[PDB]
Amino acid sequence: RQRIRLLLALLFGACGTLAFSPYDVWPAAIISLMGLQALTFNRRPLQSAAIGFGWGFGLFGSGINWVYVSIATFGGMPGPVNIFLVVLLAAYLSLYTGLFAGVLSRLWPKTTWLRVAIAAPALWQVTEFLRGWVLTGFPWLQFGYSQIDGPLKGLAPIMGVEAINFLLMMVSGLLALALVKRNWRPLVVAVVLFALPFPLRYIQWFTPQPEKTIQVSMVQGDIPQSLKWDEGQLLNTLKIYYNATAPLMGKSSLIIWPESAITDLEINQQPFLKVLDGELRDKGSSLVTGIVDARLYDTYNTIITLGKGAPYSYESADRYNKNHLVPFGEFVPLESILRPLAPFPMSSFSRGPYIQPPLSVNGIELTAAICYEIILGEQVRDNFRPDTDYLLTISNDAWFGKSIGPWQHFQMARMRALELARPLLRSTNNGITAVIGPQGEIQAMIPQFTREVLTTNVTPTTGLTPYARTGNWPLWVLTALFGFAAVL
Ligand SMILES: CCCCCCCS[C@@H]1O[C@H](CO)[C@@H](O)[C@H](O)[C@H]1O
Ligand SMILES: CCCCCCCS[C@@H]1O[C@H](CO)[C@@H](O)[C@H](O)[C@H]1O
């Protein structure tokens, strides 16, 4: 009955994964969650917390193993070592689901509406907050993101994605209750609470501005990862990108190269950047591109700016530096010939400012975020400005090809657009390159694993959202209310 349960927690946990992309099955989030809620019924604190652990291990285990595809091909570690690192990651994250189920069974032992719809959402908010906070965090696989093409999307520009996580744990809980006690009362309250925001799906917190419509192009280079940083790749890369960029120079007002597309130091690319900038300002176009900067011996993962209304200068401020690093790591991959020899000294990154002004470019304001940073809703929100015309993010997702990793990243990126009511310009090396609407919709997209340019028209938008104005604290107030009430 119990062991049968645990096998079950693993199963409902892995059922969690199918809510996210590329599966896009959003009710699987509810099923997964009420799986957790219901399976934690009728058991002692510890056994329960172990069930929570098994649930989390189902989820993260089925859902972020793609980290392997990175560390195994590009770390070079034995093999069993890699698999160990992955299973350890999943398990570590499942400590949190266990802390959730733990404190839940300890402080609220009986199968009630109190437990499923008042305790669990507040507790889950704090345990997920922790999961995303401790050790710089890893807020990956939050069920709210499944609602991006789904109803409930309305909540996000009001109180953010975490409010959708809240509402989903609540609703799923009441369904768990309704189910195991065969009582229609929790079911009814579930359906009501789930359906209240459906009309929020149609509020437009923003105003289109067709007068500022432009042609945008994003060059998807598709430099193979293994080579990407070889001294003998550099020029084929600069040629690939320059030549993709050249026939658009009179027609596309704005062009983006993805993360560290220019795979060399800025100061070592001064002549190329100056000529490119000169040709750009002549033809009337603008460029935004990834590149690396070693400043005086601090090394920054960087976006720089060139072209019309944005003349290049190594001393310009119109630049962005990546803020969020993995608690270890973020180095520059070595030369191919040097990667097998390493186990038998790399350059690591320094952090850019938590708050960095928009990039200015051709009279466009761009709130930038590099790669992973686009999943940090709060940080993006803080860097966001009322005058911001677009969200910018550039990434290299080639570390995990063909995995679900890229699609999960993409999905979470859409939520920034929805949250802040701005279009999102998403440029990738081989990853998912796309233009996302001010409501998280995918306006334009190009296939991955292709060398290709995305070219389309984009219309920026203005005006704040409740979530733009407030950020997290209304949901935090709701949480504190719920939790302090939850101590009865
Ligand atoms: C014909 C129905 C007979 C069963 C009535 C009470 C069964 S027992 C009850 O059932 C719940 C769901 O199975 C469990 O979660 C709970 O721990 C258990 O005590
Ligand atoms: C500051 C450095 C300026 C360098 C000027 C080089 C411009 S070369 C470039 O050549 C292309 C070849 O077809 C022409 O189509 C394009 O119009 C011209 O801008």
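To match Swiss-Prot, the residue numbers of chain A are left as they are there, and the shown ones run 9-304, 310-357, 361-504.
For all residues, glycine too, the Cβ spot is worked out from N, Cα and C.
Secondary structure at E267 (active site, proton acceptor), as computed by DSSP, is coil. Per Swiss-Prot, active site, proton acceptor is recorded for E267.
For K335, the entry in Swiss-Prot reads active site. In sequence order, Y313, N314, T315, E343, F365, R367, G368, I386, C387, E389 constitute the residues six or more apart from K335 (active site) in its chain with CB-CB distances below 8 Å.
If you draw a 10 Å sphere around the CB of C387 (active site, nucleophile), it holds 22 other CB atoms from the protein chains shown. Residues or ranges marked as active site, nucleophile by Swiss-Prot: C387.
In Swiss-Prot, the entry for mutagenesis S78 to W states: Loss of activity. The structure shown retains the original residue. Within the same chain, residues at least six positions away from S78 (mutagenesis position) with a Cβ under 8 Å of its Cβ are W415, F416.
When other Cβ atoms within 10 Å of the Cβ of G145 (mutagenesis position) are tallied across all protein chains shown, the result is 16. Per Swiss-Prot, mutagenesis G145 to A is noted as: Loss of activity.
According to its DSSP assignment, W148 (mutagenesis position) is coil. A C-beta separation below 8 Å, combined with a sequence spacing of at least six in one chain, links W148 (mutagenesis position) to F68, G71, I72, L101, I391, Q424. Looking at Swiss-Prot, you'll find the mutagenesis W148 to A noted as follows: Loss of activity.
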For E267 (active site, proton acceptor), the number of other Cβ atoms found within 10 Å of its own Cβ: 24
Anchor-to-anchor distance, in angstrom and between Cα atoms, for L304 and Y310 with 5 residues unmodelled between: 5
Distance bridged by 3 unmodelled residues (Cα of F357 to Cα of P361, Å): 12
Structural state of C387 (active site, nucleophile), classified by DSSP into three states: helix
Integer Å distance between the CA atoms belonging to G145 (mutagenesis position) and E267 (active site, proton acceptor): 22
